[PDB]
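Chemist: Sharing a structure here in structure tokens format.
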Amino acid sequence: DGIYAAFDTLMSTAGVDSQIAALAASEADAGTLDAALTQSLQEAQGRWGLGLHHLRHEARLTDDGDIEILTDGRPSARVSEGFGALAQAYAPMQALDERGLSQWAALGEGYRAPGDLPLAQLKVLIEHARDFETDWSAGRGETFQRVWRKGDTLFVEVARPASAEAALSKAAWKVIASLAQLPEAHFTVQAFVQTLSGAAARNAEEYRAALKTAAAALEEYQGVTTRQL
Amino acid sequence: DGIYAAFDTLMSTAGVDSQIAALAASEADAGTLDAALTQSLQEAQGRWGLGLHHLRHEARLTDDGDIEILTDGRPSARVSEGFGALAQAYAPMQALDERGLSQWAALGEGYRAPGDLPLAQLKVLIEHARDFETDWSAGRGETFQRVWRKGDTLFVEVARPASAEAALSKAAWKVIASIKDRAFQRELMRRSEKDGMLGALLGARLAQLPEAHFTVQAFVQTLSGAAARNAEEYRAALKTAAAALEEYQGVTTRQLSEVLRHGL
């Protein structure tokens, strides 16, 4: 019960409302819970901005009542170990630049197109290419963006890097106007990823919409976690 | 004359000089031969126009001195069964449209870009997409053409589908012309007016004929590294492979001819 609750907390930093403790309280089957814990972890991975879209992210129930968080099937950390432990197990996988963006390609080693292509070269990729990835590009509001397709799914990302420490500082002096075991000290909402499927993942107007959508998402979620905090 | 010459004869049908019989006899190192069979076999597949780019091809030596032809790691045929045997092992695997073109994608199931794309749009694909594939379009010289990229290698296919029958027909004409004994030439030329040409020339003496089951129908140029992302390297690639396909068609027609002159 501690363990599901703690997980619920971890996801709360990404504005993900996993409801795992409740769903457990409902006597849901172990498979249903696993599925729920994995869906959430992937949803949070999208928004956390750590840059691990190239690894598989899973979370699963263990016999001793723990949750085990894996990456590419390799047991990375446990929740009963604390939010710090998870932070310290993710770190050697990332690779940030000087603005704080991931340097990995979400599609893995391979060719990466300019972030800045004309929207008509982008439209050709979108309509007639199988897989493809672009790199970051400077967008509005100090955010950055990029797009890739993997399978039947087009992935739009909008990312405005911000460290966890600063958000904590803001909400701290905002509460005084009114920490190592807090996940908000390692995890915050930096990015948002919108997905398109089937016909939509080959439609250029649809990609443009999905940009405006992911951009409005990132700003809402960035704010929600600050108001929780 | 041995299983290596049998494999060498089968490779001449795509105009591949494998040199397998000479390697087997050379002072080379153990294992270099299997590698050679597979190298020669894959090149041959590029030219046969069978449409099997999605399968993996291998040839090895077996425990009883035979050469085994593999598809996706599974035993498909044995060289000693003759070349017809190889033809029908490939058949259930193929899928030809009305024109003689493979209906399979070279990249397996997935999206195929149009084959009639505008050059400005095909370029974007060539400079920035990862793996991609186009459909068959027509090209110049009553040819067809498609292009894919798998990895770091661009694959430019030019094809002019033909039945091995017509190829045998075209080689018969070339021979009944070069004939020295003008009397027998006019005899053949008259039977050819009646019973057909390749008909009347065979009639002076085929399923054992390797070219009866395999023919040069296509060619695949390949680009690597920087050229593979270059749209003008692509347009040149297309002219090279059409010239290649004419060449190897010419080589294999002159070969089948010199084969038809034996037994006259």
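We number chain B the way Swiss-Prot does; in order, the residues shown are 27-231, 239-297.
Header entry for method reads X-ray crystallography, 2.8 Å.
Cβ from N, Cα, C; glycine included.
Reproduced below are the annotations present in Swiss-Prot:
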type	residues	note
MUTAGEN	B:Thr88 to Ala	Strong decrease in phosphorylation. Lack of phosphorylation; when associated with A-128 and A-160
MUTAGEN	B:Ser128 to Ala	Slight decrease in phosphorylation. Lack of phosphorylation; when associated with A-88 and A-160
MUTAGEN	B:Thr160 to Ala	Slight decrease in phosphorylation. Lack of phosphorylation; when associated with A-88 and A-128
MUTAGEN	B:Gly165 to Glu	In KH311; loss of radiation resistance and DNA-binding ability
Chemist: Between the Cα atoms of B:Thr160 (mutagenesis position) and B:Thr88 (mutagenesis position), what distance do you get, rounded to the nearest Å?
Modeler: 38
Chemist: Below 8 Å Cβ to Cβ and six or more residues apart, same chain only. Which residues does that give for B:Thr88 (mutagenesis position)?
Modeler: B:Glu94, B:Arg104
Chemist: Whole-number answer please: how many Å between the C-alpha atoms of B:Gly165 (mutagenesis position) and B:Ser128 (mutagenesis position)?
Modeler: 16
Chemist: Could you work out which of the mutagenesis positions (B:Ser128, B:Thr160, B:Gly165) has its C-beta surrounded by the smallest number of other C-beta atoms within 10 A?
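Modeler: Across B:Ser128, B:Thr160, B:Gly165, these mutagenesis positions, the one with fewest Cβ atoms within 10 Å is B:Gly165.
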Chemist: Should B:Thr160 (mutagenesis position) be counted as helix, strand, or coil on the basis of DSSP?
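Modeler: Assignment for B:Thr160 (mutagenesis position) reads strand.
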